[PDB]
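A.B. asks: Below you will find the structure I want to go over with you.
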Amino acid sequence: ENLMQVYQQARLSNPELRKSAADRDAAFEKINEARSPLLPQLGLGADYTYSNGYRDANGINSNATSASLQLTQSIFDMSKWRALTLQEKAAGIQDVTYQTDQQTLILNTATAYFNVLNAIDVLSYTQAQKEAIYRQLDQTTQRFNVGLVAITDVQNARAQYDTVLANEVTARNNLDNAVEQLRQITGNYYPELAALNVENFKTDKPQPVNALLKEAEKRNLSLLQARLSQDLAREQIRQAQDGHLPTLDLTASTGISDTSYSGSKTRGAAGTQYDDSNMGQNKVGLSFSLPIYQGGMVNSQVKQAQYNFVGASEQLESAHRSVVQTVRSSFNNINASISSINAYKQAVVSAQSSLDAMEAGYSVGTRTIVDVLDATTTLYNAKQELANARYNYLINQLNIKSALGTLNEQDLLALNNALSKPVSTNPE
Amino acid sequence: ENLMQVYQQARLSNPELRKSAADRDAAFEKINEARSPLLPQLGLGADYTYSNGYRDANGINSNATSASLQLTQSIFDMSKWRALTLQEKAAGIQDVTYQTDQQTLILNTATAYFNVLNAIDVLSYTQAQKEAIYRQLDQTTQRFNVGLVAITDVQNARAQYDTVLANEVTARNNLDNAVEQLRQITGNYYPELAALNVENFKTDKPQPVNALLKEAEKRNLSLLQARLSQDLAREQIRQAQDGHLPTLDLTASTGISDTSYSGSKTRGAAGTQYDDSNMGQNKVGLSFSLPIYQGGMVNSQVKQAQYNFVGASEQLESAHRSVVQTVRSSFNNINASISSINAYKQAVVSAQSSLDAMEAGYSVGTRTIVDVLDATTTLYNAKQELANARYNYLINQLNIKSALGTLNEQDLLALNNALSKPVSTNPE
Amino acid sequence: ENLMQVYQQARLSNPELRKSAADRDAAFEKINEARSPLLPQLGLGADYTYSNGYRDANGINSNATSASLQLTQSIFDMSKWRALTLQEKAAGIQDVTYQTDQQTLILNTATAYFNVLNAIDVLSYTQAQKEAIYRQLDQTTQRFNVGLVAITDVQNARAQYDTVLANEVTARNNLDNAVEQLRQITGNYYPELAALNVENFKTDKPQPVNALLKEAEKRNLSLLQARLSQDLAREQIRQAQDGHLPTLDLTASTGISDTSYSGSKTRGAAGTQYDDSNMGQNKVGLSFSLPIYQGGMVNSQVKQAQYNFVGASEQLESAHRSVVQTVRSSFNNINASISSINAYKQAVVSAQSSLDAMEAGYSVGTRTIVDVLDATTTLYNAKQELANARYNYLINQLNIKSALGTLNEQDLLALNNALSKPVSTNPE
């Protein structure tokens, strides 16, 4: 119903908080399995092989069988540690985006909630606006019952009556789709929700803009994430340089072999050479290798990981201009939002007393009923400008606080405290 | 010209019926090559090797040369069955979306055909609207030829005349880009196309909404496709468990070797050891391997494909709310569509006789010619939006029928039967 | 400030000429490392192995430290050559895209420049339109100070006055976001920019349309890029058939081993066999292998790069209809741009003298001040449509000429010479 509970009814029932929770727990499980090649390895083998000779080798035969246990452990790696560093940068990026999944969750779930309530309230001034068109249409037709005016005012109020019928029909459809927004993110139908107390509405002034360069350049998730990808490109420089490294190896392998004998050249002149033994063997191993001449494959990957480093530096420049653009664009959205809201209050008041002055001008007949529906219509327009711009002001609150990246569930909770009384969803 | 034949022109010359047909034949051809590693493998080998010795090998020399023939066969795999049924669930995903390429083909080619008809007919009422502004403009200027009215009526209707000139200009460009719907999608041009019999139109009432929960959840391609990816993820759990499995191996080979002899310590005190033989060899092979200790990537992708199992479960939840959203949103689109059609029919009536009583109201002079052009313009809005209420209702027909997944070339054919008389595609 | 210098201040400061030049130098550096497997490859090895027996084999022990020098060279490949010429189709398609990055960067730096100019000019027309609303509003209120008019034009002009306040507020915001377009792309702030000398602006007639099928089908980067992807797919057909090729291989190695001895059953009846001195060894090798029976993986990839052959062939059909769509759509955008501009100039003249004859009709009182603000409003609409349609005209020059792919820094310079005097950003 109200905000944070629907957030609860989103935080349990967002398929992308559960999908993305599956992403981040898959990413930390991915840290676990990226750690998994660091372990030793153990396995068994066995084989059977027949032999036969010819071409100055015919007459001697054999069959051979063996088994072997093998456990290995590396005596050099930086790459699993490297891919563990890129692994933790990557799952840390997944936590950055996952904070953008709770941040996006509150952002578009609360935003979508404001679209639901927005379709309720714009649909509501559509309703009362239709009521005004039907009152002046109705009393106009009543003046036609004695025969005062030509029918085209009645039928222009009928055609525009069909227009506001299309507005409550299609805006009714927009609220149906808004029920598919709470049914898209939340999943269900709520017959009423928490509306807005428009009475205590105030003009909160935002932060200084270069202070928001500090808030953005300190508190962005995105170019932080470009530092993770960019330093990750430095780890790809050093990972090609892991491509330049020598190595040592540890292995272990026991095994058995019998290798029975057969053939014409085998039996005869054997002399204890061809007697059957029961061979058992225990083995250990090491292996050094050095990169003498790779052919220069590394120092191409170094340069291209520098190209990812400076390109990702241009993703901190892209993200720099982008979230500079977010807090400054959003900043001016708050500015023209607030000042435009002041114009909406004076437009509502001047449209109200001007509406009543059109009631005066129509009571004396200097202006027709057309201007009555123009100050009426324009009045309801300014009603949706002010109230809907309160919703867009709420979106502006999500622009500043979500642009901060520190939008918690308590900013979400305070915006739940901004709410008020429940209003139904499907009237007639 | 008519619908389905252009669909035939789509079914021959959609580059994604052809290219995506090639994608689905790439998927089934990929079932063939996904089956291909299961087959035995036969190949050749040959090598030349020289030896030279020093320091306990100084004076003994040799060289080596061998040939070989190798056919192998696996005596375990289950992963190629899930390469193969990844390949068949996912080839069936390509058939899901390729049935959504005929469904998308009819969808956006018939939709785009309705955009061509939309540009022709909205542009046509733009033409006749310009004719109305030119009859009252020309008639008003004709009454100015004796000097009845003010010139600002003639020049306001010259600015509005330039406006409807601009509307037939850029809506002429929408006809040009509609020729780029026929030419972007169909590839070609028609001088005229089969329009809509708008005169016999009726309001069909759609299905019950929960019957479309059963019907939509019955014949969705998308979350069926998520079940393909999702049981696919279940055998990625069980394909990490294919990594948990032991194995047996079959190989086969044969070869020849000569190994001529040379050197100072070689010849002398040989004693039949260094006589030349020309060894021939036949070999078979089997190999077992045992998952004794595998580092713990074991069971990790079990967990991560549980995050893909719940992942595609939230893609069947996302797809669930998405196609519930599609047929319910589309349902309300048909509702406000039909009721809006009623609104525009009453707008045709009320704007019609209201326009005629503005001809009366202007013949008496109580209203100016401005209101005549406004009820005229509004009447053409009831024309373009009753006719485009029919056209968006045709899009609504593709919203229900394409949202069902039941759409075929016979629903396509029935919408070709809905067509009528051809109207030209380049008038003046 | 003036155009191409901003481009200069965008060419050094494009994150995607730096990013994407880093991509293309990554592609050329990837020609280098794509050549690096073709090089002879040299490296070192060293290892050590202990022996111990049991089960009728107990009592034998030995050890050997081997070092090895290994240089290899292939005596068949076409794949690294086709990786290298897929690296020339990748560096060459990457050059197609990077010419589309200079091309697209000029396209959107000049486009975005026109958007900044658009926000400035529409903002200024909002300014002077507000000035007209305040002159007639103020004069109207002063006529109420003697008592001539009704207050509903004063307060409806306060609703419209607050409206144009909200329009210089939100168009002030479009200015601010346009500063975030110069700060999004240029990255910085400019105090003023080059306004257009609109006085010498004239219409230029475009090229013949089938001649633009020659210029487009000759001078597309995109379906050229589909040709490179397409012959790329032709030697993916024949790179599968490179998978059908037999092959020969050259290897080289040497090194030492030590092979000392220990044990209980080792010692006893040695006879010069168990004397310790440390071996040296030299080796080479070859490998010729033939696709005798491979399971038929190839001839599926052949058909699927026929599916990629019709992939990029129906991307040359998709790209064909797309750039036919680009220059025909853009062509008719030039046409409706020109004729619409002519309608805008006649809207300027007819709305101007119509506005003056509404000043006559209001000075005599036959029409109210509402029509004065409608011809005023519509006049400023002809201003914004006119100069903004000059931005539509020049942006159509970017559409057709960037559609030719020969839109260069000199067409950038030509439109830089189309500029004139600078106007600042932020007055009151």
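The numbering of chain C matches Swiss-Prot: 23-450, in order.
Quick check of the header: electron microscopy, 6.5 Å.
Note that Cβ sites are derived from N, Cα and C of the backbone, with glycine treated the same way.
Grabbed the feature section from Swiss-Prot, which reads as follows:
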- C:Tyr384 to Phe: Partial channel opening. Increases sensitivity to vancomycin, by allowing its passive diffusion across the outer membrane; when associated with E-389 (MUTAGEN)
- C:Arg389 to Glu: Partial channel opening. Increases sensitivity to vancomycin, by allowing its passive diffusion across the outer membrane; when associated with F-382 (MUTAGEN)
- C:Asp393 to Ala: Decreases inhibition by hexaamminecobalt(3+) (MUTAGEN)
- C:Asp396 to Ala: Decreases inhibition by hexaamminecobalt(3+) (MUTAGEN)
A.B. asks: Around C:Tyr384 (mutagenesis position), which residues of its chain at least 6 apart sit with Cβ under 8 Å of its Cβ?
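C.D. replies: Once residues fewer than 6 apart are set aside, C:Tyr384 (mutagenesis position) is near C:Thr390, C:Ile391, C:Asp393, C:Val394.
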A.B. asks: Could you measure between C:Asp396 (mutagenesis position) and C:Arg389 (mutagenesis position) for me? Cα positions, answer in whole angstrom.
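C.D. replies: A Cα-Cα distance of 11 Å.
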A.B. asks: Give the helix, strand or coil assignment DSSP yields for C:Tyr384 (mutagenesis position).
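C.D. replies: Note: C:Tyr384 (mutagenesis position) is helical by DSSP.
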A.B. asks: Inside 10 Å of the Cβ of C:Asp393 (mutagenesis position), count up the other Cβ atoms and send me the figure.
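C.D. replies: There are 21 of them.
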A.B. asks: Look up C:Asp396 (mutagenesis position) in the DSSP assignment and reduce it to helix, strand or coil.
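C.D. replies: It is helical.
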A.B. asks: In the structure shown, which of the mutagenesis positions C:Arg389, C:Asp396 has the fewest Cβ neighbours within 10 Å?
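C.D. replies: Among the mutagenesis positions C:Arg389, C:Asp396, the sparsest Cβ neighbourhood within 10 Å belongs to C:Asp396.
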